[PDB]
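A.B. asks: One structure follows; several queries about it will come next.
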Amino acid sequence: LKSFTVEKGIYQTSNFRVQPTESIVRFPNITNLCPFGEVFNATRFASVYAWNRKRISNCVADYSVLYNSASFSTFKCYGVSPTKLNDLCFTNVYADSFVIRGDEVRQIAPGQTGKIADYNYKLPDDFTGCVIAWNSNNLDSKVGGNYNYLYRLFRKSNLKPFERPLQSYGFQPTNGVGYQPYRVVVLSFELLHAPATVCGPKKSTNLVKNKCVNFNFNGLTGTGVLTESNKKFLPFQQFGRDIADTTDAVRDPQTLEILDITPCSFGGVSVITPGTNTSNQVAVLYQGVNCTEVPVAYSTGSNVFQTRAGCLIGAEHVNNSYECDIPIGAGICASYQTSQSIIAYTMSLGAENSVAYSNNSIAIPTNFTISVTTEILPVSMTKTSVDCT
Amino acid sequence: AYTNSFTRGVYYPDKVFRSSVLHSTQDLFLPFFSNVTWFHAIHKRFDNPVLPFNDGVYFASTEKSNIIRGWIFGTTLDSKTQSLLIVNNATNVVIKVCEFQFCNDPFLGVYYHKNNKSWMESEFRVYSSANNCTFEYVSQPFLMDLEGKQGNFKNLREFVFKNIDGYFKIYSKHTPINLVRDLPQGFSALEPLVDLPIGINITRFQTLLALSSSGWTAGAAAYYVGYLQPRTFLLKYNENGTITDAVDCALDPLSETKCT
Amino acid sequence: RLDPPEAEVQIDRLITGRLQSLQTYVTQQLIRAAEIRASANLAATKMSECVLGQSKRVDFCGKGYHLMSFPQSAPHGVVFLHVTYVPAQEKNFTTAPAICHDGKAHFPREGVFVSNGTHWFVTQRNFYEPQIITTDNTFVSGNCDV
Amino acid sequence: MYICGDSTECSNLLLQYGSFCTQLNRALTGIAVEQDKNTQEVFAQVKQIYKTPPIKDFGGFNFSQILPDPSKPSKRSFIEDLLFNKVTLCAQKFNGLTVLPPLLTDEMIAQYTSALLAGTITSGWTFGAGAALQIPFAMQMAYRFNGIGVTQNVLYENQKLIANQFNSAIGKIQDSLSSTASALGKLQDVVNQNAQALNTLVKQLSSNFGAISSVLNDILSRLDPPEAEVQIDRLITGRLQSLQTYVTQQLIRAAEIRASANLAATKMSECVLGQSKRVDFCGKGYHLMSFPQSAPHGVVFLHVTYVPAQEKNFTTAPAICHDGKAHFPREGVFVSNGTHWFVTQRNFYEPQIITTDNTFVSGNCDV
Amino acid sequence: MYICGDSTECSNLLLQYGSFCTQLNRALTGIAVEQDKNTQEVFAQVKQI
Ligand SMILES: *[C@@H]1O[C@H](CO)[C@@H](O[C@@H]2O[C@H](CO)[C@@H](O[C@@H]3O[C@H](CO[C@H]4O[C@H](CO)[C@@H](O)[C@H](O)[C@@H]4O)[C@@H](O)[C@H](O[C@H]4O[C@H](CO)[C@@H](O)[C@H](O)[C@@H]4O)[C@@H]3O)[C@H](O)[C@H]2NC(C)=O)[C@H](O)[C@H]1NC(C)=O
Ligand SMILES: *[C@@H]1O[C@H](CO)[C@@H](O[C@@H]2O[C@H](CO)[C@@H](O[C@@H]3O[C@H](CO)[C@@H](O)[C@H](O[C@H]4O[C@H](CO)[C@@H](O)[C@H](O)[C@@H]4O)[C@@H]3O)[C@H](O)[C@H]2NC(C)=O)[C@H](O)[C@H]1NC(C)=O
Ligand SMILES: *[C@@H]1O[C@H](CO)[C@@H](O[C@@H]2O[C@H](CO)[C@@H](O[C@H]3O[C@H](CO)[C@@H](O)[C@H](O[C@H]4O[C@H](CO)[C@@H](O)[C@H](O)[C@@H]4O)[C@@H]3O)[C@H](O)[C@H]2NC(C)=O)[C@H](O)[C@H]1NC(C)=O
Ligand SMILES: *[C@@H]1O[C@H](CO)[C@@H](O[C@@H]2O[C@H](CO)[C@@H](O[C@@H]3O[C@H](CO)[C@@H](O)[C@H](O)[C@@H]3O)[C@H](O)[C@H]2NC(C)=O)[C@H](O)[C@H]1NC(C)=O
Ligand SMILES: *[C@@H]1O[C@H](CO)[C@@H](O[C@@H]2O[C@H](CO)[C@@H](O[C@@H]3O[C@H](CO)[C@@H](O)[C@H](O)[C@@H]3O)[C@H](O)[C@H]2NC(C)=O)[C@H](O)[C@H]1NC(C)=O
Ligand SMILES: *[C@@H]1O[C@H](CO)[C@@H](O[C@@H]2O[C@H](CO)[C@@H](O[C@@H]3O[C@H](CO)[C@@H](O)[C@H](O)[C@@H]3O)[C@H](O)[C@H]2NC(C)=O)[C@H](O)[C@H]1NC(C)=O
Ligand SMILES: *[C@@H]1O[C@H](CO[C@@H]2O[C@@H](C)[C@@H](O)[C@@H](O)[C@@H]2O)[C@@H](O[C@@H]2O[C@H](CO)[C@@H](O)[C@H](O)[C@H]2NC(C)=O)[C@H](O)[C@H]1NC(C)=O
Ligand SMILES: *[C@@H]1O[C@H](CO[C@@H]2O[C@@H](C)[C@@H](O)[C@@H](O)[C@@H]2O)[C@@H](O[C@@H]2O[C@H](CO)[C@@H](O)[C@H](O)[C@H]2NC(C)=O)[C@H](O)[C@H]1NC(C)=O
Ligand SMILES: *[C@@H]1O[C@H](CO)[C@@H](O[C@@H]2O[C@H](CO)[C@@H](O)[C@H](O)[C@H]2NC(C)=O)[C@H](O)[C@H]1NC(C)=O
Ligand SMILES: *[C@@H]1O[C@H](CO)[C@@H](O)[C@H](O)[C@H]1NC(C)=O
Ligand SMILES: *[C@@H]1O[C@H](CO)[C@@H](O)[C@H](O)[C@H]1NC(C)=O
Ligand SMILES: *[C@@H]1O[C@H](CO)[C@@H](O)[C@H](O)[C@H]1NC(C)=O
Ligand SMILES: *[C@@H]1O[C@H](CO)[C@@H](O)[C@H](O)[C@H]1NC(C)=O
Ligand SMILES: *[C@@H]1O[C@H](CO)[C@@H](O)[C@H](O)[C@H]1NC(C)=O
Ligand SMILES: *[C@@H]1O[C@H](CO)[C@@H](O)[C@H](O)[C@H]1NC(C)=O
Ligand SMILES: *[C@@H]1O[C@H](CO)[C@@H](O)[C@H](O)[C@H]1NC(C)=O
């Protein structure tokens, strides 16, 4: 009110909004494969000279089935991260399955040093694959050492990008540290070069109810209160909008069920108080806001009462009826009275009366009075002209 | 024969659930009472032609035994550009996009009871040749009512093929009817079936068949080929979230008032 | 603080804000002007009907029966003094819609019939002024039975 | 909340405009206060709360339909429930918009109408001008007829007939109201228009106003601070435009309805508390009385209008000159069917032989 | 025809601004109806000619 002395009445103030309590995330199960459906998983890989190339499709593109294993020393892509791979959607990934020497792992990296790799696996100028180092000695290990994984490829013609050393008798577990057989698992993939029909994996959280929480359902972010909904969605229907096209009903992606959505309870705050010098005690109420919430943020209360228009605070309910002193709503007004404290009552609509009607009864006035009653009316307001320029 | 639509070509435009709301929508649609060409796939003549794909094509037929095994979506259908394959058997579809070189008659062609009065498979031209590929997939081994069981004609399979901005969808609805004549006066909605953003071009559309047939009895196979158009449709929702009625906003003044 | 080619952009934004405020102010203003003008017409009519002459309209020129009015110039407004007549004390009496004198019904020329309980009288309808029920007070219309 | 719902930087950006929020809330605040004042002003015009006596001996009339029903927990007149039932719409807070319930509730609003009816029937206009004075209804009607230039004898000589017409009329209006619904158009229109305006306001949140999107979080999540600031800035302009427009419409409609409320109050204090002589104001035809009725967001009036029915042509003359002296009627008019001359009331054929008392002398024949 | 007279590009752009003009048409039509209603009520107060 910009004044040190407020008058008797009710005055609006800052609104009250229920704060979010936490966030909750729900997302679906197994999804579509571009990446490493099987390349990272097998007991036998293809030949080094016939380095494998697999097109992978339509199982879960899960790094939670690949990144879960702690065997890999480092799997962190230069351009992306496996942790953030959940949201990322791919177009196609190719599998480089073959067996090479333990010292030839980094030889698979782009711009490698050493011509041993080019003969068996040429490095493309635009490689997006991610070098992954995972223990693979036992899988390729042989009792006498396998020579089948030979590097006899010595074509004199130059080797192009994906157009299609032998210091050990074979791959033996007795080979020294770094000299053991190794298996290359690189997710060589292209994005937007092929049509997108795939997406990555996801993660889920727990479930809550009857709380103002932040919800994410298949990307459906928002804030509100969720509750089990008796509504019956269609088998292929997941979202529910109101007449004004506002989401009200959602279906849990993991467990089939429809949940209601309700905006977090809120409403205006109005302060009831008599004149300052009459008393410094004040009565505060929340408009259309139940006091099931009010202890959020004097929050103790100890003097509360629910009303159709709201659940006020600080005023003591009175079951008698008196003349309205300060309008509140739903036929409730508050006043300061006896020790003196603000009270709330119901409309004493007036002096109940019963005129003695009868068939042959007349009440003629025997006397009169002259009464002068004032009356005021606006006539004109101060004129005003504004010089635009 | 240029037969006329009555109420078909209605499908849910979104997964959104609306109850007791007269939601209005703008999208590719088959205009009410917009008439559609009729094709009778014959077995001495033949009526299995190649038709354009004008950004949304509606299909419907009363066939049986999956005589129309599937369809071909692509640009060239000659392996110059990747082409799709929709051939479906009693088990499932084998959706396939590859640089595929087809043939003049690239369908399996079960010519049962045709000439020698028996069952046989004289060719397997479905896989003419897949010179090279970019993606392939076989849907879940379901069992949908595609085999031969007429009884009272109920195999009213409606297909709408929408491939917008790289997302390709499939809406259909098994429509059990009792009238064996031209499309009955009924209202139904094609529920979404599958989305597969194959991203390929499509501007042409040859269907597939399952059955030198000179003198052989004609083929009791018939179907419609409608084309959706971008139109504003006033759509109804009952208490269920099911489309009970629909109205076009440009068919006639009376309907426009409803839309307005 | 800024060279010309970008300074107008900052100026342009301010123009929109100030101009928008004027519209809000001006748009808000004349709405009140219509309201007060509507109120003014109400006041003018009250002056014409409650001051220049007595008005029979009930409660329009003050509570209760209206006798006259007096205005008073006030800053930007007008103040009226509604001199009103109000009955004070009433003692109720038994009555009768008509009097059967000699087989012919009687009704008052004006007023109303009333009785202390023994005799009967007729008096005006807004102040107890009993009078003997004579022929001049009343008039004949029909017979008693109806 | 509506503009920058749960977005601090969005709210911080809006602070540039600053005070705009305060005025808009104040404008609405005034409107809300006006609504309660209007309803209270038109209805709460009785100092006491009178009650209808149990003995309904109103000279043969029945008012059961308009009288409250004690058995009904909501002590509303039967018509009121009919009016309440006919009015049919949801609307709840979603994005900051809220609805403040009216200060008064239909339960007590009904009491005003109940008390007003009792005072009217049991005391006529006396309670309007001050202390309520009981008056038998039959006599009260006679006063009304005197107001419209009809002598009391007419009412009493045909009291039974009038009761049947009045009771039948009340019965008739019920069925008319129950059958058709176009009567409630005005009240229904206000709700629909008011509800319609809110819907459009909410829908405007979906428009991008030339921005990348209409979802503030989406813009915030994607774009970096500088670019995101520009996008939201435009969104603030568009959203702010919608609010000030809607509030303006609310102000105008509130301005219109307020005038209607004042008109209702003028009818309320004149067509009910008194017998207005304004032709066609309190219903078509001559006016006798009125009965208010509480309806949602509005009020319903029951004018009781007198209407002449059957007419017979007569031969008249301005005056009569008896002995060289002209005679003028004290009231009414001279009329002869063609054989004798009669004087009768101005609005009912009640022939009476012309006599000295009924006339007065002035001038002579020639003038 | 006032804002984006005969320009689909202009017509598409205003669509991003909600349906502001739609309210304007409704208000204007309401004004037009009021005029006809006003004229009828003030004059046509007697049915018989
Ligand atoms: C409502 O009001 C009164 C109720 O009392 C009724 O009218 C009254 O009736 C009585 C009798 O008719 C009137 O009494 C009159 O009093 C006069 C004054 O002297 C009185 O006091 C002395 C004191 O010693 C007594 O000795 C004396 O007897 C009186 O009691 C007397 O002078 C009167 O006597 C004679 O004159 C009057 C008038 O000429 C006659 O009517 C008498 O019959 C008697 O011959 C008389 O006694 C009293 O004044 C009346 N008051 C009124 C009219 O206001 C009404 O009937 C009642 N109204 C209705 C409609 O019913
Ligand atoms: C969408 O919801 C509607 C229901 O409004 C549903 O259409 C069917 O309509 C009837 C009523 O209109 C539904 O029956 C009602 O609900 C139950 C089940 O029927 C009962 O309380 C009542 O029916 C009883 O009485 C019938 C008398 O013949 C019995 O036959 C019956 O078995 C019950 O005992 C009441 O009338 C009916 O449930 C729905 N059908 C279904 C499947 O809900 C429509 O089918 C629903 N569609 C979807 C996709 O949800
Ligand atoms: C215009 O109005 C006139 C109203 O007076 C009409 O004249 C009257 O017509 C009636 C016809 O019934 C007549 O009454 C006759 O019958 C009555 C039955 O009770 C009786 O009471 C009447 O007695 C009167 O007349 C006799 C003489 O015959 C007198 O001795 C009586 O004292 C009494 O006055 C009666 O005859 C009315 O009498 C008669 N009124 C007069 C003054 O004559 C006109 O007919 C009518 N004209 C037109 C063109 O409409
Ligand atoms: C995705 O993976 C989860 C992993 O469980 C699947 O969970 C579904 O929901 C709950 C999870 O606790 C399970 O249902 C339970 O079934 C038992 C059977 O005895 C029953 O007693 C419980 O009351 C509860 O219903 C179950 O794992 C599974 N529910 C099913 C299959 O009906 C989930 O189904 C997987 N699929 C999707 C789309 O999320
Ligand atoms: C807070 O607001 C609500 C009004 O919406 C008031 O309490 C509500 O009253 C009923 C009865 O308890 C509850 O409905 C149902 O009650 C049954 C009782 O068995 C219960 O089993 C159901 O789960 C359901 O609650 C309703 O939930 C309840 N809502 C609440 C408490 O939020 C209440 O007056 C208000 N709190 C106050 C005034 O402190
Ligand atoms: C008073 O107003 C009431 C109506 O509010 C009038 O009372 C009428 O009385 C009759 C007989 O009770 C009712 O007729 C029928 O009564 C039977 C038995 O209850 C019932 O089953 C029928 O459906 C029908 O109601 C009638 O309903 C009722 N209303 C009307 C319009 O006639 C009465 O005419 C008024 N006058 C008096 C002196 O009460
Ligand atoms: C009105 O008079 C009544 C009773 O007075 C008697 O009877 C009258 C008809 C009249 O003839 C008087 O001169 C008589 O002395 C007063 O008492 C009321 O009576 C009615 C029932 O008869 C009853 O319902 C009321 O409750 C009674 N009220 C009181 C205070 O006793 C009544 O006070 C007088 N005033 C009014 C406004 O009615
Ligand atoms: C009253 O009379 C007029 C006309 O007088 C009628 O004709 C006279 C010759 C004589 O017989 C009178 O008693 C009659 O009443 C009526 O008006 C005419 O009615 C006729 C049909 O009856 C019609 O052809 C005319 O157009 C009407 N107008 C005129 C100027 O003649 C009138 O109906 C009567 N009104 C009442 C209330 O009785
Ligand atoms: C149509 O012919 C039979 C019917 O089941 C299937 O053809 C092969 O079925 C076996 C499994 O029994 C699969 O291993 C083959 O891959 C199927 N062949 C092909 C080309 O897919 C098949 O179900 C039907 N053909 C389909 C679905 O394309
Ligand atoms: C794939 O991973 C599983 C679980 O870690 C493992 O048991 C298995 O050895 C791997 N599959 C093959 C064929 O090696
Ligand atoms: C302050 O005190 C006196 C009463 O003693 C007074 O006139 C005034 O009403 C009080 N302040 C208010 C807001 O009432
Ligand atoms: C008030 O009085 C009523 C009597 O009906 C009683 O039910 C109620 O408990 C009382 N409440 C208080 C606070 O006195
Ligand atoms: C099909 O549509 C066009 C235009 O309505 C019409 O000219 C033609 O006759 C129609 N033919 C059939 C079979 O509907
Ligand atoms: C029937 O059998 C003969 C045997 O060769 C074959 O030539 C002929 O094509 C068959 N007819 C059909 C319709 O398959
Ligand atoms: C398929 O093989 C061809 C020809 O050798 C080659 O050009 C192309 O890269 C491969 N992929 C296709 C045609 O999709
Ligand atoms: C499809 O888009 C690709 C990309 O340019 C192009 O190669 C092809 O010719 C297009 N074909 C059609 C029918 O649009």
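Note that chain A is numbered according to Swiss-Prot, with residues 303-466, 491-623, 636-676, 689-739 shown in order.
Looks like electron microscopy, 3.8 Å, at least that's what the header says.
Positions of Cβ are set from backbone N, Cα and C atoms, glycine also.
From Swiss-Prot, for reference:
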- A:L452 to R: Increased resistance to neutralizing antibodies. Decreases HLA binding to NF9 epitope. Increased binding affinity to human ACE2 (MUTAGEN)
- A:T376 to A: In strain: Omicron/BA.2, Omicron/BA.2.12.1, Omicron/BA.4, Omicron/BA.5, Omicron/BQ.1.1, Omicron/XBB.1.5, Omicron/EG.5.1 (VARIANT)
- A:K444 to T: In strain: Omicron/BQ.1.1 (VARIANT)
- A:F456 to L: In strain: Omicron/EG.5.1 (VARIANT)
- A:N460 to K: In strain: Omicron/BA.2.75, Omicron/BQ.1.1, Omicron/XBB.1.5, Omicron/EG.5.1 (VARIANT)
- A:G496 to S: In strain: Omicron/BA.1 (VARIANT)
- A:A653 to V: In strain: 19B/501Y (VARIANT)
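Where in this structure would I find these features, and how exposed are they?
C.D. replies: In three-state terms derived from DSSP, A:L452 (mutagenesis position) belongs to neither a helical nor a strand segment and is classed as coil. Sequence-distant neighbours of A:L452 (mutagenesis position) (same chain, 6+ residues apart, CB-CB distance under 8 A): A:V350, A:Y351, A:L492.
Taking Cβ-Cβ distances under 8 Å and a sequence separation of 6 or more, the neighbours of A:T376 (variant position) in its chain are A:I434, A:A435.
In the three-state DSSP scheme, A:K444 (variant position) is classed as coil. Just so you know, the Cβ of A:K444 (variant position) picks up 14 other Cβ atoms within 10 Å once every protein chain is counted.
Residue environment of A:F456 (variant position) contains 6 other Cβ atoms, counted within 10 Å of its Cβ in all protein chains.
A simple way to gauge crowding: the CB of A:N460 (variant position) has 8 other CB atoms within 10 angstroms, across all the protein chains here.
Here the Cβ of A:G496 (variant position) has 18 other Cβ atoms within 10 Å, regardless of which shown protein chain they belong to.
For A:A653 (variant position), the same-chain residues 6+ apart in sequence whose C-beta sits under 8 angstroms from its C-beta are A:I598, A:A609, A:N641, A:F643, A:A672, A:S691, A:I692, A:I693, A:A694.
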A.B. asks: Roughly how many Å separate the Cα of A:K444 (variant position) from that of A:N460 (variant position), to the nearest whole number?
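C.D. replies: Cα to Cα, A:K444 (variant position) and A:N460 (variant position) are separated by 33 Å.
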A.B. asks: Cα of A:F456 (variant position) to Cα of A:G496 (variant position): how many Å, rounded?
C.D. replies: 19
A.B. asks: Looking only at DSSP and grouping its letters into three states, which state does A:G496 (variant position) belong to?
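C.D. replies: Going by the DSSP assignment, A:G496 (variant position) belongs to neither helix nor strand, so it counts as coil.
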A.B. asks: Rounded to a whole angstrom, what is the C-alpha distance between A:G496 (variant position) and A:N460 (variant position)?
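C.D. replies: Their Cα atoms are separated by 27 Å.
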A.B. asks: Near ligand 3, meaning Cβ under 6 Å from any of its atoms: which of the variant positions A:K444, A:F456, A:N460, A:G496 fit that description?
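C.D. replies: Result: none.
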